[PDB]
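This report refers to the structure that appears directly beneath it.
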Amino acid sequence: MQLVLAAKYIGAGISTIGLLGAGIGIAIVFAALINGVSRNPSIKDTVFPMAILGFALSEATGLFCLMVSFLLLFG
Amino acid sequence: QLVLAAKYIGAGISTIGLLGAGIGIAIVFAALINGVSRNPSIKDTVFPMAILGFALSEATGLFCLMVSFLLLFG
Amino acid sequence: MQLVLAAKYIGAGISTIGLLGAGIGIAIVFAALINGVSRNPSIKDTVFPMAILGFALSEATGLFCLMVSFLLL
Amino acid sequence: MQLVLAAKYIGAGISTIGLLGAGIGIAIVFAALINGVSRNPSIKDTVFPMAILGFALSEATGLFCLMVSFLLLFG
Amino acid sequence: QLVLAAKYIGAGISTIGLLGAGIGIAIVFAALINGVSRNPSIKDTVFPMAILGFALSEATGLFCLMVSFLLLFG
Amino acid sequence: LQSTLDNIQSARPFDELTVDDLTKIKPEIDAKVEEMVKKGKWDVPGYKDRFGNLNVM
Amino acid sequence: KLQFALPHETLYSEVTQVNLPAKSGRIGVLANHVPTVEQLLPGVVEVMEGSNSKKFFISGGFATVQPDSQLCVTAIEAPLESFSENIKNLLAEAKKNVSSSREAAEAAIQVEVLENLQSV
Amino acid sequence: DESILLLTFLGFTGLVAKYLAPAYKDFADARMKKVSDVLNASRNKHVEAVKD
Amino acid sequence: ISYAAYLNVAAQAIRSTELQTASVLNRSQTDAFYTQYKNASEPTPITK
Amino acid sequence: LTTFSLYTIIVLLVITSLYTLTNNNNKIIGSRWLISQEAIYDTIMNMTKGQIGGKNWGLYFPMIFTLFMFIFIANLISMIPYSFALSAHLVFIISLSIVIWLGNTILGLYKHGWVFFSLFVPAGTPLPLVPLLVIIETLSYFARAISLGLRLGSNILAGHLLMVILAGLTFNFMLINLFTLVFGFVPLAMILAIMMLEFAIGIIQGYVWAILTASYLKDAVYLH
Amino acid sequence: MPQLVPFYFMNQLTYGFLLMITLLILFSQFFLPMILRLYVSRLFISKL
Amino acid sequence: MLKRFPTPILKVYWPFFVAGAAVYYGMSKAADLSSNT
Amino acid sequence: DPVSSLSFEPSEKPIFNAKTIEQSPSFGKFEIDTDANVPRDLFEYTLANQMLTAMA
């Protein structure tokens, strides 16, 4: 009993690790956005929605990690 | 029992694999933004190239996720 | 009891790790801001709103990790 | 044996970790492609064979990792 | 006594969370030195912004430290 | 032509009018729509040169 | 189009591939390229229009791909073959004398050109 | 539990009505104007041809 | 030394032998003496 | 009859009104609501003309448009705090994806015979690693079967599960000591920020669906 | 879990796939060509 | 209001329809297999 | 400027400073360097290039 509950909690912790990579990923996209906009002065009107797409996709990987963490934590 | 505990643990370990894919996707999109901002004009050719690169980057993460699920459900 | 509570304490420690990614993340956004502004000068007025947005999203990932720590506690 | 069967499932999980590296790797090749082609759009045709070679090799390291996971799972 | 043992283990693990913020801090200040050396004169505008980013990144590390202390004190 | 000027002047739907009435005065509307459906296309060429179009890429 | 020019002679008036040595190392331009500005360093330059390739020794200058795809190359003087052994020997002697001797900057150029020449 | 979530949703629809709804009104207006202007231009255009 | 002067010295070096024509050599001649001025007052017209 | 069945009916009735009660009688000018679904029409027109780009780009435009709108409406319905998603059954979203993947393979075989498999050698590469480049292309090709569905399902499911957990957490926050009642606005504001984010990732996912099954059809309709 | 094991999969899939074929036909034949009519009507007036 | 036009959906959506039927059948067996556990 | 072979019109032109080159609006479409002081180089180069032409 105790072991099964414990195991679930440990495993959830391991799953939390996955999220860090998505976090850094998001930052990288935003860094590129800033650098691009400073580079062009004018790419922004096209590029800004593109940047939002990239953000979401990077984020989605982190979402998968989180949901697996919840599946182990809550059951 | 021990085996069932081991399933829950095993799944957690597999979840670590996803982090690399997350970084990977970002790198493709960063490159898209840099390429687009640098030329302007390359953008229409490059947008499908970027989508392809995204798909492949995501795929390695997905394999990690499916292995995680396989251990989780059993 | 003892074992389950033990696992919880351990799990909490593990959860701090997720936050580390956010720590690097926040820095990257601000680094980009500083580079952009120093390069352009005057990009700043458009860019400063963008910087706040990027910060918030980066921070949010760390918050999720943090809340998992709290759940384990 | 509960202990042995557990060990297989644990060990399988551990194997899975390697694959993250290949994931980053694929993106790195693609990034170079985007920047390169941006710098000279006519280099694209020369580069595209080189690119497919690079994709495959980076992916292959991931494949080997995933194989070891499956070997622990099913043998 | 397993619970008391576990507290001490948990504390050890918690230090790992801080490391990323430490790297982060360096990255902000690196950008400052690079930018300032490129522009010369940008510095007075940029410096409030830089300090803001520096603090925000640090605050994440503080959270990790806080969870360590929270375990230690209970 | 004088009668025609007055008729064109008094037949200005410059406000608004049903597209069904435009189908009624010209079955060319439905004909082109049907031919476009037959091609599969939903792009109308010339439409975009004096009416907008949202896009992303 | 490719403008390859000297004050008194315009050698070329886009030309398929051009390979140029710039204060950026060496850059090759083929068809469309992003519209650069590059300082040309003293150089051995190859210009290819179709498969035909022509080899130039160039005194440095400026290179600028225009956003209208005109590769403006401006340089003070250039062919490789006309510049090309006794001349190198003489240049070595002159380099040496100047080496001992603004005279420092002159000697730096003498060494640079002598090496670049020595390459051919 | 979920009534807190309902407070969040009410705030969200409030935020939409504050910020987005005048912008979307303006967007819709802008497009209508352009269509109408094209239409009345076309009306003028054919009337010109009669005079010619 | 100025960038175009740097290139100039290089051009002169390229004009260093018998494998080349007179017109280059003529382009490698210098006449003028830059007539320094001040105030009206003229510091000496030192050779260019 | 099931909850899921009731929400499929609700979706049918919503989508019909956006193409009916959205413009009275249908005039040239076009009523303010139909301008929205016009701009959407165009941004998917220029996207799948921007992808598949055949003479049959518009021939697969109804499928790609009703794949947009389905996900676009069902991630507004799923954002209502007392509504149970169709995507909460992942198996339906994944089933739609597998259907599309199979409808790509059958289309690919139909359209390109036994040289459909020439898709899995993208380019000539050194001959002893041409077979390697078939294996981890086909592996990635039938990764397309589950990737497209599981992305959308997981994002929506995880977002709602996150929100419900945070709502539950702020419930128990209002059950700790009275110092939490003061300055307890900050966790409510956090749920608001996440609630804004889940709409963004739901509309983006409808576009991501429709770009990915435009990319897969770009491959499937025209070989390589 | 937020429900992840029904046994109602085939029930679900029947109503699900029916809704897809319904919307596909409904769009394709009805709602899309009346939009193409708006485009064409505006352009036919524009063209004359 | 509405005016229908019969847009091609015949052999156009033949691989799409075939896939739907196959999955419909396969999910029947899957539903039966899942109602056993 | 020798306007025609029978005329000459005295003519002038403005030499563009390196500061100008920096702040030129389509400066952003000429880019590859920032570690080379291309304004400070190009200014010098065109100081002479313009001057020679004017003299000729």
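Note that chain J carries Swiss-Prot numbering, so the residues on display, from first to last, are 36-259.
Just so it is clear, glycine is given a Cβ too, placed from its N, Cα and C backbone atoms.
Swiss-Prot gives this note for the natural variant J:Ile171 to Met: In strain: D273-10B/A1. Within the same chain, no residue at least six positions away from J:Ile171 (variant position) has a Cβ under 8 Å of its Cβ.
Here the residue is the original one, but Swiss-Prot notes a natural variant at this spot, J:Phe177 to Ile: In strain: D273-10B/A1. Other Cβ atoms within 10 Å of the Cβ of J:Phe177 (variant position), summed over all protein chains shown, number 11.
J:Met231 to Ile appears in Swiss-Prot as a natural variant; the accompanying note says: In strain: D273-10B/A1. For J:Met231 (variant position), other Cβ atoms within 10 Å of its Cβ number 14.
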Rounded inter-Cα distance in Å - J:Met231 (variant position), J:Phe177 (variant position): 34
Candidates from J:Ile171, J:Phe177, J:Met231 close to chain D, where variant positions are judged by Cβ under 8 Å: J:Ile171
Of J:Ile171, J:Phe177, J:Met231, chain M-adjacent variant positions (C-beta under 8 angstroms): none
